[PDB]
Amino acid sequence: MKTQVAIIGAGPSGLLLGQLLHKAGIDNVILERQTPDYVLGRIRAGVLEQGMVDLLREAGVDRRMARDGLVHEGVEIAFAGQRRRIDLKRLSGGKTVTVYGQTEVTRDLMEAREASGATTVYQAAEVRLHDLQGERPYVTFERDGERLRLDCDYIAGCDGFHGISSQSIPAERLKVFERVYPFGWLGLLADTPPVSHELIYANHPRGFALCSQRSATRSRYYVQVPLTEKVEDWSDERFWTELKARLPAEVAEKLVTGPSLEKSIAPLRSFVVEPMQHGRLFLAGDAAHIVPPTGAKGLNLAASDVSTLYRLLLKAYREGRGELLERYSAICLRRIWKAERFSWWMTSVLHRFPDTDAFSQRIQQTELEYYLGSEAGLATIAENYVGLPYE
Ligand SMILES: Cc1cc2nc3c(=O)[nH]c(=O)nc-3n(C[C@H](O)[C@H](O)[C@H](O)COP(=O)(O)OP(=O)(O)OC[C@H]3O[C@@H](n4cnc5c(N)ncnc54)[C@H](O)[C@@H]3O)c2cc1C
């Protein structure tokens, strides 16, 4: 087996990169450890930046999104008995965000790929990368007990947070930046109409709550919980009661509840690795960095990493300008750090932290009061939320 670009992982990063490359005539093979079904079971993201939307259109997979996607022009933040709407369109200069689930985006990409006939190997076990610094790197894996070898020119590590790619860069070459938060998000997906046309982020004394959606008849809700919690200790009944407790009364009373389709706990963390490449290997998406969900940037950062990698591979293959690939990490890290700073800020002003003194509580409240009450303050939230420009 030989291909031009080997891609590890068939989550949205690998699929999006594989689609863009296939359409430009660059052959690629995607290797995925799990089954299509398993990948399709991950709920995750709900909010997309315009840059991700345009990239899906460029990859030719935007029909259903254009049809089913909900374009949002504002978001709301509730705190201390107040509800403040941030007009994203006005304050960002016409930009907006699109609500379309990650499950959907993935489904759409998996379909486009199957129809194009590009190679995809699910259940590829024991993936190992070799000769990363040579001119001929290769990937080895096993399918049906047989160990196959895949020869290629470049390898894109799009295997997420628990992937094998990042582990393949010499530890003495990497710089890891990390921060773990003392809480997670308990999410509940229900077949009910959302309580609001726009999202509502809520800072409440009992802890954070978020009212999101997937469509007009499908909702996604979250509440902040301690890392010590087990999803089995949270019945649907218990979740709805807690959620109602953390929302403004007028919002809590319009809430249509119902049984859950999905329920899980996602712990929060920030994680950056530098550089994002080694020899013929380039990391993308969660494989290289993690942001807490508060700012809705994870999938959106994978999109810009992929857009950057794709464009640099085009130059190398099409224009014989392979030296440009050395700039991969520099370009990506600039956008990554700004998104990390925003996700960190959002997380710190909206959540309840354990062991927090009186001065800090007061400062947290004042941050919200200032930023939501100043025209310049609102613009900083909005321009960051819709997403900063791609380089
Ligand atoms: C609760 C929550 C809410 C979120 N909300 C948002 C949102 O609203 N907006 C937003 O932008 N982001 C959000 N995100 C983040 C977003 O879900 C992720 O950043 C995105 O899933 C990452 O895409 P990826 O392709 O890099 O990785 P993944 O989705 O993790 O896929 C990586 C793939 O690699 C495969 N793999 C793993 N190891 C191997 C191996 N050894 N060999 C082969 N394959 C392997 C995996 O099975 C997986 O299929 C949210 C995340 C969560 C958890």
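Just so you know, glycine gets a Cβ as well, placed from its N, Cα and C.
Feature annotation from Swiss-Prot assigns FAD binding site to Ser13, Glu32, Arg42, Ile43, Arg44, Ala45, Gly46, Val47, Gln102, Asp286, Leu299, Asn300; the stated evidence is experimental evidence. Residues annotated as substrate binding site in Swiss-Prot, with experimental evidence given as evidence: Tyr201, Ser212, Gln213, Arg214, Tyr222, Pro293. One entry in Swiss-Prot concerns the mutagenesis experiment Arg33 to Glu. Its note says: Slight decrease of affinity for p-OHB and strong decrease of affinity for NADPH. Looking at Swiss-Prot, the entry for mutagenesis of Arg33 to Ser says: Slight decrease of affinity for p-OHB and strong decrease of affinity for NADPH. What Swiss-Prot says about the mutagenesis result for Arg33 to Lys is this: Slight decrease of affinity for p-OHB and NADPH. Under its mutagenesis entries, Swiss-Prot includes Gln34 to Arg with the note: Slight decrease of affinity for p-OHB and NADPH. According to Swiss-Prot, the mutagenesis experiment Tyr38 to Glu carries the following note: Slight decrease of affinity for p-OHB and strong decrease of affinity for NADPH. Listed in Swiss-Prot as a mutagenesis experiment, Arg42 to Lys is described as follows: 4-fold and 10-fold decrease of affinity for p-OHB and NADPH, respectively. The turnover rate of p-hydroxybenzoate hydroxylase results from impaired binding of NADPH. According to Swiss-Prot, the experimentally introduced change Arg42 to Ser is described as follows: 3-fold and 10-fold decrease of affinity for p-OHB and NADPH, respectively. The turnover rate of p-hydroxybenzoate hydroxylase results from impaired binding of NADPH. Hardly disturbs the binding of FAD. Quoted from Swiss-Prot, the note on mutagenesis experiment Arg44 to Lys is: Decrease of affinity for the flavin prosthetic group. It affects NADPH binding, resulting in a low yield of the charge-transfer species between reduced flavin and NADP. Among the mutagenesis experiments that Swiss-Prot reports, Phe161 to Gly is described with the note: Decrease of affinity for NADPH. One mutagenesis experiment catalogued in Swiss-Prot, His162 to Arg, is accompanied by this note: No significant changes in affinity for p-OHB are observed. However, the affinity for NADPH decreases slightly. Where Swiss-Prot documents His162 to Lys as a mutagenesis experiment, the accompanying text is: No significant changes in affinity for p-OHB are observed. However, the affinity for NADPH decreases slightly. Swiss-Prot documents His162 to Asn as a published mutagenesis change and attaches the note No significant changes in affinity for p-OHB are observed. However, the affinity for NADPH decreases strongly. Under mutagenesis, Swiss-Prot gives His162 to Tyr with this note: No significant changes in affinity for p-OHB are observed. However, the affinity for NADPH decreases slightly.
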The recorded positions listed are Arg33, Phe161, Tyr201, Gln213; by CA-CA distance, the one closest to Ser13 (FAD binding site) is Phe161
Most isolated by CB count within 10 A, of the binding-site residues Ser13, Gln102, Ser212, is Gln102
The binding-site residues listed are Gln102, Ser212, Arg214, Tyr222, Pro293; by CA-CA distance, the one closest to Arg44 (mutagenesis position) is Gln102
Its Cβ having more other Cβ atoms within 10 Å than any other among the recorded positions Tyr38, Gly46, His162, the winner is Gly46
Per DSSP (three-state), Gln213 (substrate binding site) is strand
Students should find that the Cα atoms of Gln213 (substrate binding site) and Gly46 (FAD binding site) sit apart, in Å rounded to an integer, by 7
Other C-beta atoms within 10 angstroms of the C-beta of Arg42 (mutagenesis position) total 16
Cα nearest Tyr201 (substrate binding site) among recorded positions (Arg33, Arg42, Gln102, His162) -> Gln102
Whole-Å Cα distance, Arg214 (substrate binding site) to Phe161 (mutagenesis position), is 25
